[PDB]
Amino acid sequence: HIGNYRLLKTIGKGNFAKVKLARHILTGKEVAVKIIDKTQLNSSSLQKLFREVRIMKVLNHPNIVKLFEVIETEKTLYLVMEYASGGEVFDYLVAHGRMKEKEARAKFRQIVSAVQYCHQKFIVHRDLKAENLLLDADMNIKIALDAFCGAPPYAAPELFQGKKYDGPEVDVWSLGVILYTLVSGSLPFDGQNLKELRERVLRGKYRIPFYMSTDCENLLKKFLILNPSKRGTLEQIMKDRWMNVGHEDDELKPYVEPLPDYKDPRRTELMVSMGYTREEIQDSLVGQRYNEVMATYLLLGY
Amino acid sequence: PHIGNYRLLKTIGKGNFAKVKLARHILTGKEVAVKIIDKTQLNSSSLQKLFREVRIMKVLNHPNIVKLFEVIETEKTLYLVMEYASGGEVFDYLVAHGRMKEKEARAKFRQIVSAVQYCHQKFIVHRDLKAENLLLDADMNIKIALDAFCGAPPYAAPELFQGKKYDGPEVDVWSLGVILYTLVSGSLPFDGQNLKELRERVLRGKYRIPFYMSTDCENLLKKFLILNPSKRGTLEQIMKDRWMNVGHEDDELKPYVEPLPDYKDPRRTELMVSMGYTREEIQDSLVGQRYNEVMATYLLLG
């Protein structure tokens, strides 16, 4: 029972999952609510699901969509999360053409920050793609016909070489592709089928657009390196020149998560007002329970 | 008449740089599909593919591969007029009706195998046979035909993921395996939520046996879905398989032998003389396999 949210539109249907837009009753705040039918999933989908939940609970970064609540039932799982009303970066690109380098950089600095933050938590994404880059109202990055559409162009070469495919360097290769699409408005590696796509990726070479700066081009080369073990950490890339143009006071650095605030007295008292107990507020937050109490508290933060 | 001798009826398919229209061949009333390609928007490699696909299409003459009736060339635009298969995809059919009973899978598989095997005797390999390529006509026979990557990987042979050559007819053999599995199970033997997952399954090469499946059928799956490319049989050898031939005891599936050239049908020759074509140009067009308006008319009178 998700009585504490009021369901508005459907924003997306899946085979065995739907996403609704919803209003969180106590705060009026808009949320996205993924409703998953667990009875329709097989073993490995359940592994992926449980893993996504574990991951998503632990991430707290202004460019990765925030988790506010999880509601479990035997048959159905509900994930209440932040809503990014801006739609996808992929889309934007096709509406607008490439981004000018200045713009690409604002977005890309967010993306690198988000993904590098994951890497420091030993979470690797493993198929970063167009689909996964969403936009908020003010156009900030928020990180999120079958599962293969759009997918191969982001695959790092080791996929096609029988090599292990689990390093953070795999994300590094994808961020490369992302950079390239942002600034050029198309993919650096494409083809009419898997065979063609694979030869391009494995050869690793890509067309330089006439307008591209050389700074940007050097950047791409730090990402799109065939040899997995010879790819820089995102942390090293963060110092790249192009990455810091107009940010001389302000080198892009590893994100530092802020210290927990589980006792905000403004929000505590407000909640006491709604008829929560101070007792349960503490338990839920310290316990990192993601129940309705913690959803309210997090949501009062916006 | 909108192009050569064809009136265009509805649009039955849009592509980014290509369009398929349903059309009526004015002289004969016969329905055709007309692929309208804008060459001005194709890059180098797509042109290579296109020119190859034309060379190939012109040379294939088989009751289960869609027939080519005319090519019309302009600097800017290419028109391929072909046979129209009104029954839609086998992909769709299966989703509408569930798996096929083994008996029915067999009727359609014998056609598919025959058609593909015919290509191999012309040293044409298809290289990305998929669901979308299997079309049905009015009588429900096989006719062999969001981006190019949708539904692609599940049909890929292991060698793609291992850095090996991906060019043998044994590549087709692997996909026919998958095709067989879909027809009788109504689902793919190798799937995943992303490339990584998909590649693990494919390179592992093991697949679920559906409880209802015959052991005949399962033995036949084993002759296709062999990991080692060099260890996969010719379709000519698989044609002899037991399951392939159940209910076809006086009638072992054999390599197709194509009928001999009928470039002199006096019935059709004279009919065309009537429409004011010259005898000499009819023979030139056919003997020279010209795929011009004269040959279109001749084939179309068929």
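In chain A, numbers come from Swiss-Prot; the residues present are 49-192, 206-363, in order.
For this deposited structure, the header notes the method as X-ray crystallography, 2.8 Å.
Cβ coordinates come from backbone N, Cα and C, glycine included.
Taken from Swiss-Prot, the feature ATP binding site applies to A:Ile59, A:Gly60, A:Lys61, A:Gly62, A:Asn63, A:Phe64, A:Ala65, A:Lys66, A:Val67, A:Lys82. Long-range Cβ neighbours of A:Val67 (ATP binding site) (same chain, at least 6 residues apart, Cβ-Cβ under 8 Å): A:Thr58, A:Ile59, A:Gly60, A:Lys61, A:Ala80, A:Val81, A:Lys82, A:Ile83. In the three-state DSSP reading, A:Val67 (ATP binding site) counts as strand.
Looking at Swiss-Prot, the entry for mutagenesis of A:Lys82 to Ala says: Loss of kinase activity. A:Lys82 (mutagenesis position) falls within a strand when secondary structure is assigned with DSSP.
For A:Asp175 (active site, proton acceptor), the same-chain residues lying six or more positions away in sequence with a CB closer than 8 A to its CB are A:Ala212, A:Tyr215, A:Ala216, A:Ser235. The active site, proton acceptor annotation in Swiss-Prot covers A:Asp175, and the record cites similarity to another entry as its basis.
Here Swiss-Prot describes A:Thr294 to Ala as a published mutagenesis experiment; the accompanying note says: Loss of phosphorylation by CaMK1, decrease in kinase activity and ability to promote neurite outgrowth; when associated with 91-A--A-93. In this structure, A:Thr294 (mutagenesis position) belongs to neither helix nor strand by DSSP; it is coil.
Among the features that Swiss-Prot reports, domain 'UBA' is placed at A:323-362, with the record citing sequence analysis.
The highest number of surrounding Cβ atoms within 10 Å, among the binding-site residues A:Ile59, A:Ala65, is found at A:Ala65. A:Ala192 and A:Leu206 flank a stretch of 13 residues with no modelled atoms, and their CA atoms are separated by 19 Å.
Cβ environment of A:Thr294 (mutagenesis position): A:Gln164, A:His167, A:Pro229, A:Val233 lie under 8 Å away, each six or more residues apart in the same chain. In sequence order, A:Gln88 make up the list of same-chain residues 6 or more apart from A:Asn63 (ATP binding site) whose Cβ falls under 8 Å from its Cβ. The subset of recorded positions A:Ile59, A:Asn63, A:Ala65, A:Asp175, A:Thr294 lying near chain B, with Cβ atoms under 8 Å apart, consists of A:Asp175. In this view, A:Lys61 (ATP binding site) is surrounded by 10 other Cβ atoms within 10 Å of its Cβ, with every protein chain counted.
Classification of A:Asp175 (active site, proton acceptor) by DSSP places it in coil, neither helical nor stranded. Neighbours of A:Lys82 (mutagenesis position), defined as other CB atoms within 10 A of its CB across all chains, total 18. Among the residues the record lists as binding ATP, namely A:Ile59, A:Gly60, A:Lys61, A:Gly62, A:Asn63, A:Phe64, A:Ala65, A:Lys66, A:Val67, A:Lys82, the two farthest apart have Cα atoms separated by 15 Å.
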